[PDB]
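*Asks:* Take this structure, written in structure tokens, and hold onto it; I'll ask about it next.
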Protein chains: 2
Amino acid sequence: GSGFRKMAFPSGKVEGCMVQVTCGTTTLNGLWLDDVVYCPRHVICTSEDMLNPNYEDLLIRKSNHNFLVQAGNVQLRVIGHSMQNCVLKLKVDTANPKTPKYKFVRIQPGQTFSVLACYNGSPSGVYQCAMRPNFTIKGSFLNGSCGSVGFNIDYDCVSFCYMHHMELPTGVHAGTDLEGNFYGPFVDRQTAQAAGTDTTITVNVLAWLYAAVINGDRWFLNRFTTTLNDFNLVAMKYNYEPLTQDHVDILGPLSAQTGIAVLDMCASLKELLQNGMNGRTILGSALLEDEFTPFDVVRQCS
Amino acid sequence: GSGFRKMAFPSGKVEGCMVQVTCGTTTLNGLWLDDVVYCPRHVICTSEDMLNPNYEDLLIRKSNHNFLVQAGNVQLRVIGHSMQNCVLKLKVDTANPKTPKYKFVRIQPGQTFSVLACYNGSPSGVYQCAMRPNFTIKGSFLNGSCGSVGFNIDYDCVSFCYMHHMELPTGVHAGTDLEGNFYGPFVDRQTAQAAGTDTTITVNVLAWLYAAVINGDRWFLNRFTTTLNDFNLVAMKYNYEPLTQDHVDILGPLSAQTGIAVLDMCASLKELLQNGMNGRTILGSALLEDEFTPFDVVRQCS
Ligand SMILES: *[C@@](O)(c1nc2c(F)cccc2s1)[C@H](C[C@@H]1CCNC1=O)NC(=O)[C@H](CC(C)C)NC(=O)c1cc2c(OC)ccc(F)c2[nH]1
Ligand SMILES: *[C@@](O)(c1nc2c(F)cccc2s1)[C@H](C[C@@H]1CCNC1=O)NC(=O)[C@H](CC(C)C)NC(=O)c1cc2c(OC)ccc(F)c2[nH]1
């Protein structure tokens, strides 16, 4: 009721769409919706192609009949293929009977989603992640994970937002939306790529402070307010992400529920940043949590 | 390498089993396997009853027609009912086509499982919990969550280990196995109930220290070793469970993968208990985490 546990969405509706896609001996995960399978285009790369592939040229050598698509051990015959940015669309001869109501959405930095981690078309586990401000995710992914998807569920409709492509040297992860456009500055090639410096997701820290208040932990409230501009300028000095107008908007329901204005909570956070945690804790921890969204708090705390 | 997240089992095989069970104005969740629906017996209760319910009496006072079972928006027909401890078994006349392979297990304290949180028969979220040494679980359960289940998945077999009954005043949770026997000293009546004192699950803290090493977080390591007995003396002083030789053996794979002997890792943990974490974090946490088992770590980190 107030465990503030990271909670994933139930994965069944996505489990019902996971397939494997093979070229030669390279097998990736794909997403089967209606009569189309979406997967990372680099399923077509050999070891020698991967360092700087010419995807257009590599694809020229591929026919429908070189792609093995399987649902478990059942083959789906490919009847068409095209490349859209960094994903392959394979048209197949069978419409997925388990296709949920779905959309493809591009998530915003700081938003969260569930990841269904899959190996050889086979679901291994589900966890919740945030899209960091530098457009990486702190996932958990082994060899074989590429094509695993991230999603949100809204009353029976699955919003697909992420497909996995890459691990960076820092151990973080990078990927695309379901139209194949990378989040952040990354490219699908076998190089060491550097992420921007990561920042704290301010909007989620504020959600967490609201959640603390809702559960009666409110020692850190002060009597002051701030302007949004002033707060944002101070936030950046502490490696906190500035608030957007969307962020202020989504804290509105939590503001209404506690009666504490968004900018009063910002002024309370501002004092915690400047004065430190005093020694004390909040909902148990001396660490401020930044991967609980306003929506997550609303969903699991009121 | 992998990264490291609190990971639940894909919940699809359990979502296909969830139904809604109503008796009077009480609605909760049931689990529909073959031609039986399992749910918490106190669906049969109205308000007065709930303080000192005589369940045998209450159950003989019901007929099959009093039980409204719904799968989606299709009423199932109840043709039979019995009671097994705190669980009600409703025989229906239609078998569940999505019934997975399953068994019913009673887990030991320290073991983890996934919880599919449900409301009105509808899956809402999934998360990973551990059975605490005081037989509570730290979940996120609200009104309407009763009948939600916990489970592990073992090679396409679902092991059901938990059904949800109660929130304690402290905000932790209590429930039964699928045989209807409570974990811990709790009772299904409408009263405020305290738990015994909790302890930290030491074998899990060690597994998580191994996960930290595998993911490149090493500051807490030291050159020392301890005996198992001396480790246990200190552990028990700090309210940590004793580590058995069986625990040592189960950490073997992670020991091998990292080249850190179990009793070396115990010396690290002893220094963390005595000296604290001195402002640093491990895998982003400022507290020692005890809700990953050795198997959880192995399965996730190779
Ligand atoms: C995928 O699972 C993919 N694996 C393959 C494959 F084996 C053959 C062809 C295509 C693909 S996609 C994998 C997921 C990684 C694996 C480790 N944890 C992960 O999340 N993605 C990769 O292996 C990608 C593949 C490119 C998109 C073509 N490469 C990297 O993630 C990668 C390469 C790197 C180098 O190269 C010199 C240096 C440092 C580095 F951090 C790095 N990362
Ligand atoms: C269930 O979902 C159930 N709800 C009902 C119900 F509304 C009517 C009849 C039967 C049931 S089972 C719910 C889950 C709880 C609700 C809050 N968060 C949860 O996880 N379980 C309960 O409400 C149980 C029911 C008993 C088993 C009979 N009761 C408690 O959890 C409960 C009762 C408490 C009191 O009673 C005076 C005091 C303090 C307290 F913390 C407490 N908890």
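Residue numbers in this text run from 1 along the chain shown.
The backbone N, Cα and C atoms fix where each Cβ goes, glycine too.
Summarising the annotation, Swiss-Prot assigns active site, for 3CL-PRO activity to A:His42. Here Swiss-Prot flags A:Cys146 as active site, nucleophile, drawing on experimental evidence. As a natural variant entry, A:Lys91 to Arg (Swiss-Prot position 3353) appears in Swiss-Prot alongside the note: In strain: Beta/B.1.351. Natural sequence variation is annotated in Swiss-Prot for A:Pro133 to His (Swiss-Prot position 3395), with the remark: In strain: Omicron/BA.1, Omicron/BA.2, Omicron/BA.2.12.1, Omicron/BA.2.75, Omicron/BA.4, Omicron/BA.5, Omicron/BQ.1.1, Omicron/XBB.1.5, Omicron/EG.5.1. Here Swiss-Prot notes a natural variant, A:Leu206 to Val (Swiss-Prot position 3468), with the remark: In strain: Zeta/P.2.
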*Asks:* Can you tell me whether DSSP puts the residue listed as 'active site, nucleophile' in helix, strand or coil?
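*Replies:* Reduced to three states, the DSSP call for the residue listed as 'active site, nucleophile' is coil.
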*Asks:* Please name the residue among the recorded positions A:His42, A:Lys91 whose C-beta has the most neighbouring C-beta atoms within 10 angstroms.
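*Replies:* Within the set of recorded positions, the most crowded position is A:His42.
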*Asks:* Among A:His42, A:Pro133, A:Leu206, these being the recorded positions, pick the one whose CA is nearest to that of the residue listed as 'active site, nucleophile'.
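*Replies:* The smallest Cα gap between the residue listed as 'active site, nucleophile' and any of the recorded positions is with A:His42.
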*Asks:* Where among the recorded positions A:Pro133, A:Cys146, A:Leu206 do you find the Cβ with the fewest other Cβ atoms within 10 Å?
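*Replies:* A:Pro133, out of the recorded positions A:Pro133, A:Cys146, A:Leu206, has the fewest neighbouring Cβ atoms within 10 Å.
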*Asks:* If you compare CA-to-CA distances from A:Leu206 (variant position) to each of the recorded positions A:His42, A:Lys91, A:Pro133, which comes out shortest?
*Replies:* A:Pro133
*Asks:* Would you mind pulling the DSSP three-state label for A:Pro133 (variant position)?
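*Replies:* For A:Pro133 (variant position) - judged by DSSP and reduced to three states - the answer is coil.
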*Asks:* Any of the variant positions A:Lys91, A:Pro133, A:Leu206 with a C-beta atom under 6 A from ligand 1? Give them in order, or none.
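*Replies:* What lies within reach of ligand 1, judged by Cβ under 6 Å, is none of the variant positions.
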*Asks:* In Å, rounded, how far does the Cα of A:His42 (active site, for 3CL-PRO activity) sit from the Cα of A:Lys91 (variant position)?
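*Replies:* Taking the Cα atoms only, A:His42 (active site, for 3CL-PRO activity) lies 17 Å from A:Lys91 (variant position).
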